[PDB]
Amino acid sequence: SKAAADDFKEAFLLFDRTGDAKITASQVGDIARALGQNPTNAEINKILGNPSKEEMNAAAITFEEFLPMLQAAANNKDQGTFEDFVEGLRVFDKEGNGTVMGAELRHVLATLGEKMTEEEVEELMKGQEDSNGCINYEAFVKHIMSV
Amino acid sequence: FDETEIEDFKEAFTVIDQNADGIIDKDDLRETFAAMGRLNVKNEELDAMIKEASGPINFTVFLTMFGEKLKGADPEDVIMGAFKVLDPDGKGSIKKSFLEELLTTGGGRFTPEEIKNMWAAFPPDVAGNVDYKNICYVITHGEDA
Amino acid sequence: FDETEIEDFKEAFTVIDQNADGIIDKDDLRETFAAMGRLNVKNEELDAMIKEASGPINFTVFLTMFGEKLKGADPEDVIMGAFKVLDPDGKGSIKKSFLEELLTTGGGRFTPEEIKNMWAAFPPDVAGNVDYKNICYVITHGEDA
């Protein structure tokens, strides 16, 4: 709205590697996340196809399509409730203390639903899981929502 | 410009200014080259060095000319800082394809063609991204060591 | 000529120039040979070394004489680079007949007769093309190790 945030246009100049002021359709998922929006990858996929837009063939972009796609994704930020994130992992391990065994969270984050690479899974556990093999998800989900 | 790097350019300015008056003229350039072994140094090379300045080469004109050519010059300790962050487990030289992908995919300065020129005199290990450290040496002091 | 190879020739020039004035004369040649154990070094050997130069042996005359005799000299890391491309799976020394066929059939410098001379002091393994690495050693520093 501007509140006209012109820093979204300045961040588009940091993600366009050619400097022509266009951003390919394959970058739009990760740049919506870097502007403070977490649409799921199936949602980013649907919307695209919904608009008869094929992410399979070469793509370019213009700021005039990327701005309204970020504004259509911005209504879905009401789905980001931290009660359900901590209660999900609280149902994932027994006893009254928030600890996932290391390999349980790593294999679930790579193979269940939207596949996260094991390189990204190791980069998200690095520091929050110590050598006991127990990830405290009270501080883990706190630090994941700090970015 | 750190102060020890400016003192290194002051010492190089004094070794090329053999009249010790504070201004490197064309005779100082020719007599420094003749003392390094250049008996055939042409006057057109000395004139092309003086044609890069708008005035006489005193210490601040030599510093501003080197500043404007070395606008991305990085000392060896900060290049090894960045390469220790690229190899955060220490000791190992990083893979060839990892440096090619991370140069391109992060920045436009890391585009490929430029990556072929990086491999081209910065040899294999250096080019590949496996060794490390020899490239920091030759970026602060050129030519083969 | 890489710069560390030129620094190795500067250190060898300083060990043969025992007067430390920058020019290796015939007395320096004889006193370096006597300090290595050559008590019978003839004056005709010293005169044949000086007969390869047109002037006094200063550092740039010694570098140009070694440059003109070593116009295909290759450092050990680039010889092992080429032998790792000939054995691209690593570790194994390559077969005798594979190096004889690939030397001949690619280039005229790899003709056979020359391949018999390669096997002749570069022993079997080396000659054969099975070992590897000892030949890179003796091409950068001669004689049996």
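Indices start at 1 and increase along the chain as displayed.
Technique stated in the header: electron microscopy.
For all residues, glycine too, the Cβ spot is worked out from N, Cα and C.
Taken verbatim from Swiss-Prot:
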| type | residues | note |
| --- | --- | --- |
| BINDING | C:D17, C:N19, C:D21, C:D28 | Ca(2+) binding site |
| MUTAGEN | C:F83 to L (Swiss-Prot position 103) | Results in 50% reduction in actin filament velocity |
C:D17, C:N19, C:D21, C:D28 excluded, remaining Cβ within 8 Å of their centroid (Ca(2+)): C:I16, C:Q18, C:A20, C:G22, C:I23, C:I24, C:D25, C:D27
Chain-internal residues near C:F83 (mutagenesis position), provided their CB is under 8 angstroms and they sit 6+ positions away: C:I94, C:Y132, C:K133, C:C136
All-chain count of other Cβ atoms within 10 Å of C:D28 (Ca(2+) binding site): 20
Coarse DSSP state, helix versus strand versus coil, of C:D17 (Ca(2+) binding site): coil
Site of maximum Cβ density within 10 Å, from binding-site residues C:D17, C:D21: C:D17
Other CB atoms, at most 10 A from the CB of C:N19 (Ca(2+) binding site): 11
Conformational class of C:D28 (Ca(2+) binding site) under the three-state DSSP mapping: helix
